[PDB]
There are 4 protein chains.
Amino acid sequence: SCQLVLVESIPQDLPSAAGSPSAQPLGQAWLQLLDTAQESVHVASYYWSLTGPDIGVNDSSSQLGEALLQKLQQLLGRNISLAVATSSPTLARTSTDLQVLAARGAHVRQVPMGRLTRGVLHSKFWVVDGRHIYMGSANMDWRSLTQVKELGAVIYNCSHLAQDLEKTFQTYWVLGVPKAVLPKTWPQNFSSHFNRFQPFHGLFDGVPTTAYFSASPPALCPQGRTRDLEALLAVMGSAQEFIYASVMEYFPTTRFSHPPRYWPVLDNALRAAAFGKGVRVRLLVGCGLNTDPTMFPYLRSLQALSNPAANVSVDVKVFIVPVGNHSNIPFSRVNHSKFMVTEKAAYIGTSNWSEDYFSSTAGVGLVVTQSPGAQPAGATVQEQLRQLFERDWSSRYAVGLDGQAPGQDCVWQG
Amino acid sequence: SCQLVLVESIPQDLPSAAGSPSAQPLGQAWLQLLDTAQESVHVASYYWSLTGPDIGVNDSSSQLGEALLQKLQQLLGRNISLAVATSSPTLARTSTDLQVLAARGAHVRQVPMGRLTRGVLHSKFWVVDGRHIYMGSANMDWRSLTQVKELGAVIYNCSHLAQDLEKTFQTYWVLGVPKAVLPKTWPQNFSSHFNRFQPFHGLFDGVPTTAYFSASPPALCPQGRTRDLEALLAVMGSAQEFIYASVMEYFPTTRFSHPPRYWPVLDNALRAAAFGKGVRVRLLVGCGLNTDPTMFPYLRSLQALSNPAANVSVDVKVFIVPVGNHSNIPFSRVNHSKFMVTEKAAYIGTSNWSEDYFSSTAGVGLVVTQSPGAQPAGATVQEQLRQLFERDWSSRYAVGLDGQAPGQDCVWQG
Amino acid sequence: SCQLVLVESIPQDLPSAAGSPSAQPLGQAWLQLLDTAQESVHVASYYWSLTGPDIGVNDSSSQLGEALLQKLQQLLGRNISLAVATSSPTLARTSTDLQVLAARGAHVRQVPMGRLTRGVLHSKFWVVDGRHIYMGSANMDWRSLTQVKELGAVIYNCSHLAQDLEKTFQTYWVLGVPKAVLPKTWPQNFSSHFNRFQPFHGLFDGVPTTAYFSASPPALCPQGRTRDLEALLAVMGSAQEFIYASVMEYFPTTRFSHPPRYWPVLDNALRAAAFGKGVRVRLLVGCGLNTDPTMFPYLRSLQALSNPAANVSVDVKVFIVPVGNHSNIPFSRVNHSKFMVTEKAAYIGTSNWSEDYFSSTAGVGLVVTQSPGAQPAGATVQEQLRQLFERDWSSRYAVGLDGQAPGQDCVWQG
Amino acid sequence: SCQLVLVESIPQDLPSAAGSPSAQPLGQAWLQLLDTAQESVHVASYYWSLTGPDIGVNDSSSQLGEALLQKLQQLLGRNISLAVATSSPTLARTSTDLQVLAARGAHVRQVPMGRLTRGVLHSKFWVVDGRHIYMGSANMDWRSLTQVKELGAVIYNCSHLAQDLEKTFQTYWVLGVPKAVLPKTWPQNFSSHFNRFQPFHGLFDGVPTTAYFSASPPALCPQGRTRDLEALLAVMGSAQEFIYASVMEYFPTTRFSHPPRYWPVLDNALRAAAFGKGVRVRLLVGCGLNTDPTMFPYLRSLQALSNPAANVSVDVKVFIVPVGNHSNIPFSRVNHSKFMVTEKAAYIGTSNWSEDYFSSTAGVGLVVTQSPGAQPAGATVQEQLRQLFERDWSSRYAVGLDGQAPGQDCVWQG
Ligand SMILES: *[C@@H]1O[C@H](CO)[C@@H](O[C@@H]2O[C@H](CO)[C@@H](O)[C@H](O)[C@H]2NC(C)=O)[C@H](O)[C@H]1NC(C)=O
Ligand SMILES: *[C@@H]1O[C@H](CO)[C@@H](O[C@@H]2O[C@H](CO)[C@@H](O)[C@H](O)[C@H]2NC(C)=O)[C@H](O)[C@H]1NC(C)=O
Ligand SMILES: *[C@@H]1O[C@H](CO)[C@@H](O[C@@H]2O[C@H](CO)[C@@H](O)[C@H](O)[C@H]2NC(C)=O)[C@H](O)[C@H]1NC(C)=O
Ligand SMILES: *[C@@H]1O[C@H](CO)[C@@H](O[C@@H]2O[C@H](CO)[C@@H](O)[C@H](O)[C@H]2NC(C)=O)[C@H](O)[C@H]1NC(C)=O
Ligand SMILES: *[C@@H]1O[C@H](CO)[C@@H](O[C@@H]2O[C@H](CO)[C@@H](O)[C@H](O)[C@H]2NC(C)=O)[C@H](O)[C@H]1NC(C)=O
Ligand SMILES: *[C@@H]1O[C@H](CO)[C@@H](O[C@@H]2O[C@H](CO)[C@@H](O)[C@H](O)[C@H]2NC(C)=O)[C@H](O)[C@H]1NC(C)=O
Ligand SMILES: *[C@@H]1O[C@H](CO)[C@@H](O[C@@H]2O[C@H](CO)[C@@H](O)[C@H](O)[C@H]2NC(C)=O)[C@H](O)[C@H]1NC(C)=O
Ligand SMILES: *[C@@H]1O[C@H](CO)[C@@H](O)[C@H](O)[C@H]1NC(C)=O
Ligand SMILES: *[C@@H]1O[C@H](CO)[C@@H](O)[C@H](O)[C@H]1NC(C)=O
Ligand SMILES: *[C@@H]1O[C@H](CO)[C@@H](O)[C@H](O)[C@H]1NC(C)=O
Ligand SMILES: *[C@@H]1O[C@H](CO)[C@@H](O)[C@H](O)[C@H]1NC(C)=O
Ligand SMILES: *[C@@H]1O[C@H](CO)[C@@H](O)[C@H](O)[C@H]1NC(C)=O
Ligand SMILES: *[C@@H]1O[C@H](CO)[C@@H](O)[C@H](O)[C@H]1NC(C)=O
Ligand SMILES: *[C@@H]1O[C@H](CO)[C@@H](O)[C@H](O)[C@H]1NC(C)=O
Ligand SMILES: *[C@@H]1O[C@H](CO)[C@@H](O)[C@H](O)[C@H]1NC(C)=O
Ligand SMILES: *[C@@H]1O[C@H](CO)[C@@H](O)[C@H](O)[C@H]1NC(C)=O
Ligand SMILES: *[C@@H]1O[C@H](CO)[C@@H](O)[C@H](O)[C@H]1NC(C)=O
Ligand SMILES: *[C@@H]1O[C@H](CO)[C@@H](O)[C@H](O)[C@H]1NC(C)=O
Ligand SMILES: *[C@@H]1O[C@H](CO)[C@@H](O)[C@H](O)[C@H]1NC(C)=O
Ligand SMILES: *[C@@H]1O[C@H](CO)[C@@H](O)[C@H](O)[C@H]1NC(C)=O
Ligand SMILES: *[C@@H]1O[C@H](CO)[C@@H](O)[C@H](O)[C@H]1NC(C)=O
């Protein structure tokens, strides 16, 4: 009785066009998921910034944040197991949510991801009651609920996939023991029973569905677990009609490893598809006050690939979120959705598109494919993702690379 | 002793800027080579169009081709061996000079490159007496001597490199036997002594020099021989200051196979060098009345990586040649140069930069490295090649990609 | 619902020690597999010698072959498709069984492996109904059932792996078309799913299992398929406790190509494992009346590495089979088992250990790894193979390399 | 006017059979070389123990070393430049010869080979006045003159070979500057002009002669320098009649590394030659009280390939130097010769046969080919080396691998 529902977070003061597709809000989904929890809650997060005073700002947009924190506290008051895995080189170093939760009774382990592979634990997912899971780009932060546009997937009553994700969470947990090292071969406990060529077949609300989970980096991939890079490559290469993708930040270079090197894999896979198979490739990126201006030339090259007379169609746009009054809060008002949708499959990832995210930085992602079933009224997951992507593109917040009119709130040329 | 002098052909009515560097004319070098011939002449060519009537055009510019054919016939009259290897799917269908030479007593073999690897014999080199060797992007054609602009290299009196290229020609020759098949392995008699790791060593006019030869496709590459792709990639990677390249066509895809596919090897190498190593990259391409307009989008994409702030600098310009009154002569008034210049190497080759030239189509490439010697007067071959490239780059006939203007001679999309 | 059961055949007049481990007889498994067939039977074989008179000798041991042929004819009677792939240079020329089945309605095709890759089709496997497979060294011959020691593996109700093997069978079938050549690249039809990197996960009778296949020569290996030599090297390298191997022929040299060469790849792998990793290595070799006496120098050289003090233990034994009153049967009374078992994987192949078997002839392999299940169940396939190897090793028919008894049977020094 | 002289040192109490061939004594050649030099002397050595008190032993066999040290001091008196390159982790640590020479005025520079490449400076050669050279296995030790059997080569009045060895010694000296690292690419001068494909031709005493130098490790090989491993492989492969080799120790493994690995390159080359070419392969490994007993299994494995019926001859023996009354002297009474003999060439090296000497430990080697001249009076160098090897082989001091008589003063089993 697996149930899959798309979930996303719309930032404050970001009205959409009339009659536009939409999914369930993120805060309501998280609150309901935590309410339905009865045995244990496992969460892997990059950082915790649930309350406003953690950052140091005084705003009314963190109400959902401390509501979530007090919900966590009252859940801990009901004698429910709670495990948190977080990266040792955390982001918000002034927050006290982890200490408060640990004092209340939860167990928190800091994964030394920066020492093991010179990276960070970017994975963000939940495993609630060993039956319900959440997967998406959102972080444990009020900004991700009210300021940053998110997109994720939450699954209910799907024990097999829940245990599949729990295996990865257990790898993270056992890596969090003090003075731990990477096992050469992972034991026969973390091996995944579902992968790219043997997906989990099920009937999601009477609709056939094939799903599997991808993990990264390769050093943390147990036997039988498909890597994130190969899942992405398979999704892109299996395309026959179009490839609609949207990431917060994308360029074919290594960022935090010196010396910098070219990483042309995802770009080559895009150009090869768009040329050989003639698939309409559309790419969305996020532009904000913290955006690196050096990213744009690569996007301009990809746009320059376009040639309608030769059946090569590549289009690249950027996403602008108007800051408006919300200028005091840092690292907000950014399109943080990371996913692509094909006419066949639908990939919902966590990591960005760079060498480090697929070689050094821990990540996770899931691929689903809902073939049409016995209910003509029902719409498949890929159709919903495509509708959301088209709503994003048709919105006035998406500006082409050529358009650099004043008033846009991002660095642009820089 | 080895001598090395660059040779290039300047088309009629194509004056250069005052004070520009020059080189030895191609026709004079060919006549000198034929005059110095005393034992045997081995020629590997794509097609033969020496006479004006062979094409069918009544023009006075073919007088030099007539003189060259007369010199060849005179050489054949002095009991001098002349072996010619040509591709089976030739181009000048209506040519009769080869038949005349065969009647005079020359040995000609039609290499069945079409039925062997689905390609052609694009290699255009020249071995005289086993000592003097010419190689460049110039076919045995009068328009290639007075109407088209190429650049080749002739090496005098120096026998070991001549023997190496003679081994390559012997592979081409043994492939010319009727009803011959591609050997699975090559005998020891076909094995190049010099490669990337162990290049030839010599003192060229009192100046130290290292050189070696490359061949393609890998099917016709015996043990020890370096592939053209390998040599090009090594030359690109070794460079740390600048990379100057001139080619008639630059297609990052296949050109004649079905279905077409992306081949980003050269593009990836160029981008990786220009980004990681901070190497200045300049690319010059040829324009003609018969040119595929789909090449331009890839050139624009490569040009788009032009952010000077991040130490990345790529520039692309096209090189046109005015038609003038020579509209009657077909497939002429184009830039035929095919070479790469770096600060430590100078690649001169006969193949274009598409996939088939390195996968199926036969070709030969020469990489020559020179260093400042004891003498303080002369300049290295790299310096001369760089000066010639700069002269072409600063010429009025070279315009930018966005330099489309009325009166040009490119196809220019459309 | 896959079920893997190890199968083997014990020759008559070859008693074993009391209480020795034993597996399912080969004849019963073959008869059951034929009986369960209802859609189609695909068999790839080296030669066909089902009937006793085909060889030319009458014996009571041919009754099993007669029964097998009768079963096959009965299957042909019930409108059951039967496709047969056989090498063009067959071994037993006097074989009327193939003609009988062709008259009855078979689809025998002669693969010209001799002309294509200068080899033979040594593959021996069945694909029954597209769900059940058989893999082993037993080519269909009454001598194999009654007079030759054999070992193989049969898998039931495992349709995915059956399709994976049907891919290789379809490769052989396509190569069997008259006037056919090796394609430069195999189509996407024949691309495999499971290799050493992503094996096939399954719960075989309540026990976790990972399995995949191999193919040879590399010319006939499509995309995504692991080479037989590569799989063998991976299995050898991964082993950390012991390596037990039993083959008919082990030659570190090319066996049929002229001029002879040295191919130390397998020998180097064995020595490197036994030295660097300190793994016990045991080698068992069948020794019939047709074995080449030049075998023994290499086996003695491998044995000479035995140094118990320096943690380098290598043992080699020779397994002879008594002849007795079965001398009239040619090409019989041998040990045809070709497999290697380690502490983490079990390899069952259909080819010997020589350069030709991995570069010129066609063969397939099967690598199975079983983990101890949660239930006690029985024993893993690796444990069963190890027990069989120990039973063979401790048998009186197995002798040391220096124990050449006068009353033995093999050629020994010749 | 180059002259090549083979020099060897027979230790005390080591008689030879009547009529045995012999060469010039090493000490006499060294004294003559030191006397001849009048401009500069360059030496490279593993260690410096020229006097008995350096080790701490009083014996009459140190008089030669003391006389050599006195000769060096006298040469320093005549104001002759003398440079020394030695490994930082030198074997002898209580010696004071280097300090005495430095106090006299000679420049001594330590080469930190143990830090740059985790190896030692095993090279042993001299360059006097840039016209005469010496290369052999003898160190700057009186034991190498009186208590160790040694072989070396001395070249007189040869400018070009002296210059090449001067380039090698100059690389060694440049590395010796304090706080230095391996240059990414060596400057122009360090490049060599003679390699295995372009040897230095000359009329050595009136007969034709081709020779070239080799160097190791690859980190210390400039452009145009043939790697000594490549030289060994070439002289082994080019063999067609016999391969006579004599080394102190022979391990197809890694001696000083962690974890140890199997290194079969030389073993594979020897076996491939002996099998494919049918070349009589002979080995002469030195044995002594300090010999590692773990080498013998590899020698037994090599010898077990012997098969006169199939034209394989891999006979292996061991050389034993009797201790006699010289038990007090440590690290002495061993065969330290390192050379290879062939009907074509004659390799002389300064390193044993192990992965360390070709991966990390530095070393040099000289390859000399002497074609027969017009005058048959002068025996070629290959003939002399073969005669010396035969004299050592047929001597009573050489014992087969099966001979383990108690009075043999060797380790054998241990
Ligand atoms: C997951 O399954 C459980 C049990 O099958 C569902 O819980 C039931 O939900 C229905 C619908 O509201 C109630 O009428 C039942 O009383 C519930 N039973 C129990 C034992 O809780 C649950 O709703 C399912 N999950 C989701 C998201 O629907
Ligand atoms: C771009 O794609 C279109 C769509 O296929 C091509 O137009 C025709 O498509 C049909 C589809 O059945 C083909 O049978 C035709 O061969 C296609 N061409 C023509 C001229 O009808 C179009 O040709 C493609 N563009 C290029 C440059 O090939
Ligand atoms: C190749 O070398 C020969 C001699 O080694 C050159 O011949 C000489 O050339 C010079 C200049 O052209 C003349 O002054 C001499 O009289 C020639 N001598 C002989 C014996 O021929 C020859 O020119 C060289 N090749 C080239 C192409 O220059
Ligand atoms: C399938 O099997 C049936 C028998 O079970 C075959 O039936 C016979 O066919 C022949 C003609 O080929 C008739 O003369 C017989 O009378 C049939 N026997 C029956 C109907 O019992 C049938 O031909 C087979 N299918 C084929 C080969 O097409
Ligand atoms: C493979 O699957 C078939 C069913 O498709 C199995 O056949 C059943 O086996 C059970 C247990 O022996 C019997 O109780 C049933 O009556 C069988 N049904 C049929 C229709 O035959 C079979 O046992 C499985 N294993 C094999 C063939 O090895
Ligand atoms: C052979 O291997 C065993 C273990 O694989 C080695 O035993 C170890 O020896 C070292 C030093 O002698 C001890 O520190 C370890 O505790 C031992 N381990 C075990 C499990 O016993 C043995 O030394 C090896 N033999 C040789 C000659 O190296
Ligand atoms: C082993 O070497 C011998 C040579 O001693 C080979 O004998 C050959 O006999 C044939 C018969 O006329 C002749 O070619 C020569 O007398 C020998 N050949 C050579 C090359 O010397 C014998 O054939 C060899 N055995 C092998 C290669 O298996
Ligand atoms: C935050 O702002 C509100 C509204 O002005 C104010 O009442 C409150 O005291 C502020 N809190 C802090 C900690 O500054
Ligand atoms: C939780 O457990 C404590 C003791 O461990 C107990 O006092 C308390 O009542 C429990 N609360 C719930 C909600 O189970
Ligand atoms: C693997 O899981 C089982 C329970 O399923 C447990 O008993 C065992 O200890 C686990 N292995 C490791 C290495 O933790
Ligand atoms: C932002 O500031 C403007 C100007 O005062 C105000 O009209 C608007 O309501 C503010 N937006 C908020 C408070 O969300
Ligand atoms: C070519 O043109 C010349 C004059 O331009 C003329 O004399 C000659 O006859 C022409 N020949 C041909 C074949 O057209
Ligand atoms: C050259 O060829 C001609 C024609 O076959 C012949 O007559 C002559 O003898 C040959 N040799 C010479 C001219 O030295
Ligand atoms: C090398 O061997 C081939 C093999 O037949 C032969 O055709 C060729 O002429 C030989 N080359 C020589 C001997 O230079
Ligand atoms: C790279 O660029 C930075 C500033 O953009 C500059 O400081 C630096 O010198 C550049 N690198 C080199 C090698 O010049
Ligand atoms: C073309 O012809 C015209 C008139 O005949 C002449 O003025 C011009 O110079 C010619 N151009 C060339 C390039 O010869
Ligand atoms: C084989 O069987 C018996 C031998 O026991 C013999 O009499 C018979 O004739 C033989 N059969 C054939 C078909 O040759
Ligand atoms: C090739 O693939 C097509 C489509 O999947 C299928 O219809 C056909 O039977 C396949 N042929 C072979 C030989 O596998
Ligand atoms: C071979 O002889 C044994 C006894 O020596 C006997 O049991 C067996 O039946 C004989 N073989 C045949 C085929 O009769
Ligand atoms: C021992 O050494 C002393 C010098 O310390 C020397 O005089 C004496 O001769 C030596 N004894 C020998 C060589 O037996
Ligand atoms: C060596 O140099 C010294 C420097 O003082 C000088 O006294 C001596 O005479 C020189 N010896 C020679 C030139 O032989």
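Residues displayed in chain D correspond, in order, to Swiss-Prot positions 93-506.
Each residue, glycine too, has its Cβ placed from N, Cα and C.
Annotated features in Swiss-Prot:
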ACT_SITE  D:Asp221  active site
ACT_SITE  D:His428  active site, nucleophile
DOMAIN    D:209-236  domain 'PLD phosphodiesterase 1'
DOMAIN    D:423-449  domain 'PLD phosphodiesterase 2'
MUTAGEN   D:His214 to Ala  Loss of exonuclease and phosphatase activities toward ssDNA; when associated with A-414. Loss of (S,S)-BMP synthase activity. No effect on protein expression or localization to lysosomes
MUTAGEN   D:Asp221 to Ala  Loss of (S,S)-BMP synthase activity. No effect on protein expression or localization to lysosomes. Loss of protein stability; when associated with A-435
MUTAGEN   D:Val426 to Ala  Loss of (S,S)-BMP synthase activity. No effect on protein expression or localization to lysosomes
MUTAGEN   D:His428 to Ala  Loss of exonuclease and phosphatase activities; when associated with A-414. Loss of (S,S)-BMP synthase activity. No effect on protein expression or localization to lysosomes
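Within the same chain, residues 100, 103, 211, 214-217, 227-230, 235-236, 239-245, 306, 308, 320, 323-324, 327-328, 330-343, 345-349, 353, 355, 358, 376, 378-383, 411, 413-416, 455-462, 473-474, 477-478, 481, 484 sit at least 6 positions outside the domain 'PLD phosphodiesterase 2' (D:423-449) and bring their C-beta atoms closer than 8 Å to a C-beta of that stretch. Residues in the domain 'PLD phosphodiesterase 1' (D:209-236) partition by DSSP class (helix H, G, I; strand E, B; coil) as 3 helix, 12 strand, 13 coil. Classification of D:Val426 (mutagenesis position) by DSSP places it in coil, neither helical nor stranded. Closest by Cα distance to D:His214 (mutagenesis position), from the mutagenesis positions D:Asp221, D:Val426, D:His428, is D:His428.
Sequence-distant neighbours of D:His428 (mutagenesis position): residues of the same chain at least 6 apart with a C-beta under 8 Å from its C-beta are D:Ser229, D:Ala230, D:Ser236, D:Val240, D:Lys241, D:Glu242, D:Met340, D:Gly378. Straight-line distance linking the Cα atoms of D:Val426 (mutagenesis position) and D:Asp221 (mutagenesis position), rounded to a whole number, equals 33 Å.
In sequence order, D:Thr128, D:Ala129, D:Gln130, D:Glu131, D:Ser132, D:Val133 are the residues of the chain that are 6 or more apart from D:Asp221 (mutagenesis position) and have a CB within less than 8 Å of its CB. A 10 Å cutoff on Cβ-Cβ distances gives D:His214 (mutagenesis position) a total of 23 other Cβ atoms nearby, all chains included.
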